[PDB]
Amino acid sequence: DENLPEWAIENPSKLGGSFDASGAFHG
Amino acid sequence: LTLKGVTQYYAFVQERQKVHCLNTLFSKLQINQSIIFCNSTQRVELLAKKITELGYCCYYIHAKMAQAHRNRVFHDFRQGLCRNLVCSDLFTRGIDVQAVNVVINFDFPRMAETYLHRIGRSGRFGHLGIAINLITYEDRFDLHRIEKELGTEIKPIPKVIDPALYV
């Protein structure tokens, strides 16, 4: 089933962003 | 169809974050031309609009489109009119683009054959690029199984990606 994606909901333009040693994203 | 020459990475992220994470990569990587893979047609549509909200040009292609339509898009992308392409899976997607040095699995595939069709290249010599896989907690099972079924290794994204791997 085609649901409403979670990323289509929240604000897309936020500053910052990086990845840690474990490859996990930090938003 | 080979993986040799393709440096493959992954990054852990939440579904609600994938768009913010994608923007970070846009600002971190030296993209000449990009291709971004989604798991459904509508997911391809909405992502294209989100990338446009961020300010980048965006093409897109999916199965529910018309072949006559996919041609115009692919040809224009080839010539370099727009830098990023979002698309679903297509049995007859097309030739590889030489200017594409960054492929992104915005959604991680479930079968190993699909990964090979997304990340594979024509001939091991020459082409040089990087692949980045965005995987949720749930996707982890398919990540280990996919590399074992393929015999390749997908490492965690490093702090700095050396340009010599894709420039």
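All chain B residue numbers match Swiss-Prot; in order, they span 265-431.
Keep in mind that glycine also has a Cβ here, set from the backbone N, Cα and C atoms.
The feature domain 'Helicase C-terminal' is assigned by Swiss-Prot to B:269-429.
Annotation for B:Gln281 (mutagenesis position): no spatial neighbours, criterion Cβ-Cβ under 8 Å with sequence separation of six or more. For the recorded site, B:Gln281 (mutagenesis position), the DSSP three-state label reads helix. Where Swiss-Prot documents B:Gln281 to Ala as a mutagenesis experiment, the accompanying text is: Abolishes interaction with Edc3; when associated with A-284; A-288 and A-292.
Listed in sequence order, the residues of the same chain lying 6 or more apart from B:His284 (mutagenesis position) and placing their CB within less than 8 Å of its CB: none are present. Experimental mutagenesis is annotated in Swiss-Prot for B:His284 to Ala, with the remark: Abolishes interaction with Edc3; when associated with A-281; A-288 and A-292.
If you draw a 10 Å sphere around the CB of B:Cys285 (mutagenesis position), it holds 23 other CB atoms from the protein chains shown. Under its mutagenesis annotations, Swiss-Prot gives B:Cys285 to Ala the following note: In CL-AA; reduced interaction with Gyf and Patr-1 but has no effect on interaction with 4E-T; when associated with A-289.
Long-range Cβ neighbours of B:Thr288 (mutagenesis position) (same chain, at least 6 residues apart, Cβ-Cβ under 8 Å): none. In the three-state DSSP classification, B:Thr288 (mutagenesis position) falls within a helix. Mutagenesis annotation in Swiss-Prot: B:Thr288 to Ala, described as Abolishes interaction with Edc3; when associated with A-281; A-284 and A-292; the structure shown retains the original residue.
As a published mutagenesis entry, B:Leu289 to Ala appears in Swiss-Prot alongside the note: In CL-AA; reduced interaction with Gyf and Patr-1 but has no effect on interaction with 4E-T; when associated with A-285. Within 10 Å of the C-beta of B:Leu289 (mutagenesis position) there are 21 other C-beta atoms, taking all protein chains into account.
Cβ environment of B:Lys292 (mutagenesis position): B:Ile425 lie under 8 Å away, each six or more residues apart in the same chain. Here Swiss-Prot describes B:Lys292 to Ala as a published mutagenesis experiment; the accompanying note says: Abolishes interaction with Edc3; when associated with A-281; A-284 and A-288.
Within 10 Å of the Cβ of B:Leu310 (mutagenesis position) there are 18 other Cβ atoms, across all protein chains. Under its mutagenesis annotations, Swiss-Prot gives B:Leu310 to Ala the following note: In LK-AA; reduced interaction with Gyf, Patr-1 and 4E-T; when associated with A-314.
Less than 8 angstroms from the CB of B:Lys314 (mutagenesis position) sit B:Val283, each of them six or more residues away in the same chain. Under the heading of mutagenesis, Swiss-Prot lists B:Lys314 to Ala and annotates it as follows: In LK-AA; reduced interaction with Gyf, Patr-1 and 4E-T; when associated with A-310.
Recorded residues B:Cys285 (mutagenesis position) and B:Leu310 (mutagenesis position) have their alpha carbons 16 Å apart, per Cα-Cα distance.
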